[PDB]
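*Asks:* Pasting a structure below so you can have a look.
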Amino acid sequence: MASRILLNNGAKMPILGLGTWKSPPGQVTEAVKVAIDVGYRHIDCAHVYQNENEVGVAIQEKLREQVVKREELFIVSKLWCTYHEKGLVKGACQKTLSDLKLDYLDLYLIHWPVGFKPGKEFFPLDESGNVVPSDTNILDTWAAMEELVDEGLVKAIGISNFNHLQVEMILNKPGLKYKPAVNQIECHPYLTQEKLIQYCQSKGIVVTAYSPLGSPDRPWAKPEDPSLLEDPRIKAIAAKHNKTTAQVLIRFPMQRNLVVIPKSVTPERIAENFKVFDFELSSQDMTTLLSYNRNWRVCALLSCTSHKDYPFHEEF
Ligand SMILES: NC(=O)c1ccc[n+]([C@@H]2O[C@H](COP(=O)([O-])OP(=O)(O)OC[C@H]3O[C@@H](n4cnc5c(N)ncnc54)[C@H](OP(=O)(O)O)[C@@H]3O)[C@@H](O)[C@H]2O)c1
Ligand SMILES: O=C(O)COc1cc(Cl)ccc1C(=O)NCc1ccc(Br)cc1F
C-alpha cells in the first residue's frame, strides 16, 4: 500500500492522518509530537476545534528538532461556517496559519457547505434555536478559496460535507479556476457512502473519510447508538488478521482509495493506528464490511437543518 495519493493539484497527500477534533488542548501537543515521531505526516485540523495553537506548538517543535521537514508534512485545516464572506476568508485562513505556526497549508477545506452569520459565536442562533444563515453561497465562497491558492497561503483547496449536488455545483461553477482536490466526508462501515465516493472519484476528487472509528467520544453520543469498535463481526475480521478492530476500521477506507484520519490522544493508540501498512483485507472482507451500512451518521445537527444548504436532506 503506497503511503500517499496524488491529488488533482499535482501534490501527494498521505493516506493516513491524525484527527484533532475533541483532542484536549492540554493533550494535543503531545499527541501530535508522538504522531510525528511514529510516522504520521498528515494532521487534520480546524479553527472550530479550538486547539490549533496547541497543534501548532507540536508541529513547530518537530520542525525545529529536524524530525521532519516542512515539505514532508501535509497540514489540513478548514474554513468555519461564520467566515463564508469574501472579506473574511483570508483573515480566517491567516489566523489558522498563525496558530499552526505555518506559512502555508497543504489543504484548506470549506468545512461545511453552509454559511452562518459572522460574529464571535460559532453557531449564532435565533431566539428559537435555529442557526442564523449567511446569504453567501458556496460558489462565492469557492472563489474566495481560489484566491488563497493565488496568494500562496494554501497549496490545495477542497470541500467537506458536500453532497453530490453540491460537489456538482462547484464543478459546474461558471469560470471555475481550481477544482476541489478533496471532499472530506463521514465514512465507516455504518455509513459506507458508495454513491458519493464513486461520484467524487470519477471526477478526480480524493475522498477523506472522517470518524472512521464511529467517533465514540462525540459529545452527543447516546447509549443506544451502534458501536463499530464493539461490533463482534468486525472484531471477528480483526481476530482473523491478528489486528485490532480499530486497525481493520482504518485499513478499510485505505483499500477504497480513501484518505483516513482517525483521532487519538492516547500514545499507544496513536502508534497502533499507524500500524496498518503490513496487512491486507480480502475482497470478501471488504464486501462484508460494506454490507454493514445502515446510513447512520455521527455528524449531523438539528439546529442547522433548516439552512438552505444543509447537506443531508439529499440522498447522496
Ligand atoms: N470535516 C468534518 O466535518 C469532520 C467531522 C468529524 C470529524 N472530522 C475529523 O476526523 C477526525 C476523526 O473523527 P472523530 O474524531 O469524529 O472520531 P474517530 O477518529 O472515529 O474516533 C475517535 C475516538 O476513538 C478513540 N480511539 C482512537 N483510536 C482508538 C483505538 N485504536 N482503539 C480504541 N479507541 C480508539 C479515541 O479515543 P482517545 O483519543 O481517547 O484515544 C476517540 O474517542 C476528527 O478528529 C477530525 O479531525 C472532520
Ligand atoms: O464539524 C466537525 O468537524 C465536527 O463536529 C463539530 C465540531 C465542533 Cl468543534 C463543533 C460542532 C460540531 C458539529 O456539531 N458538527 C456537525 C455540524 C456542524 C455544522 C453544520 Br452546517 C452541520 C453539522 F452537522
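Including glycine, each Cβ sits where the backbone N, Cα and C put it.
Okay, so Swiss-Prot annotates it like this:
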{"type": "BINDING", "residues": "10-19, 211-273", "note": "NADP(+) binding site"}
{"type": "MUTAGEN", "residues": "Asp44 to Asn", "note": "Reduced glyceraldehyde oxidoreductase activity"}
{"type": "MUTAGEN", "residues": "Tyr49 to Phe", "note": "Complete loss of glyceraldehyde oxidoreductase activity"}
{"type": "ACT_SITE", "residues": "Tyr49", "note": "active site, proton donor"}
{"type": "MUTAGEN", "residues": "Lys78 to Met", "note": "Reduced glyceraldehyde oxidoreductase activity"}
{"type": "MUTAGEN", "residues": "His111 to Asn", "note": "Reduced glyceraldehyde oxidoreductase activity"}
{"type": "BINDING", "residues": "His111", "note": "substrate binding site"}
*Asks:* Write down the Cα-Cα distance for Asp44 (mutagenesis position) and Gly10 (NADP(+) binding site), rounded and given in Å.
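*Replies:* Distance (Cα to Cα, whole Å): 20 Å.
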*Asks:* Any idea what the Cα distance is from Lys78 (mutagenesis position) over to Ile261 (NADP(+) binding site), rounded to a whole Å?
*Replies:* 14
*Asks:* At the level of the C-alpha atoms, what whole-angstrom distance separates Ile261 (NADP(+) binding site) and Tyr49 (mutagenesis position)?
*Replies:* 15
*Asks:* Which number gives the other C-beta atoms within 10 angstroms of the C-beta of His241 (NADP(+) binding site), all protein chains shown included?
*Replies:* 16
*Asks:* Enter the number of other CB atoms within 10 angstroms of the CB of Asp44 (mutagenesis position).
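*Replies:* Neighbour count, Cβ to Cβ under the 10 Å cut-off: 26.
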*Asks:* Show which residues of the chain containing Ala221 (NADP(+) binding site), separated from it by at least 6 in sequence, have their CB under 8 Å from its CB.
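*Replies:* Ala221 (NADP(+) binding site) has long-range Cβ partners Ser215.
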*Asks:* Mind running the recorded positions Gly10, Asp44, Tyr49 against ligand 2 and keeping the ones whose CB falls under 6 Å of it?
*Replies:* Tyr49
*Asks:* Around ligand 1, within a Cβ distance of under 6 Å, which of the recorded positions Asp44, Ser211, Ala221, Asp231, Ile261 show up?
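*Replies:* Near the molecule: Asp44, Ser211, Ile261.
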*Asks:* If you count the other Cβ atoms within 10 Å of each Cβ, which of the binding-site residues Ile261, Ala271 comes out on top?
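*Replies:* Of the binding-site residues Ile261, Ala271, the most buried by Cβ count within 10 Å is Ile261.
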*Asks:* On a simple 10 Å Cβ count over all chains shown, which one of the recorded positions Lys78, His111, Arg251 is most densely packed?
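*Replies:* Compared across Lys78, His111, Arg251, the most Cβ atoms within 10 Å surround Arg251.
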*Asks:* To which of the recorded positions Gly10, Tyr49, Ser211, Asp231 does the lowest count of other Cβ atoms within 10 Å belong?
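*Replies:* Looking at the recorded positions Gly10, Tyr49, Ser211, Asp231, the Cβ with the fewest others within 10 Å is that of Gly10.
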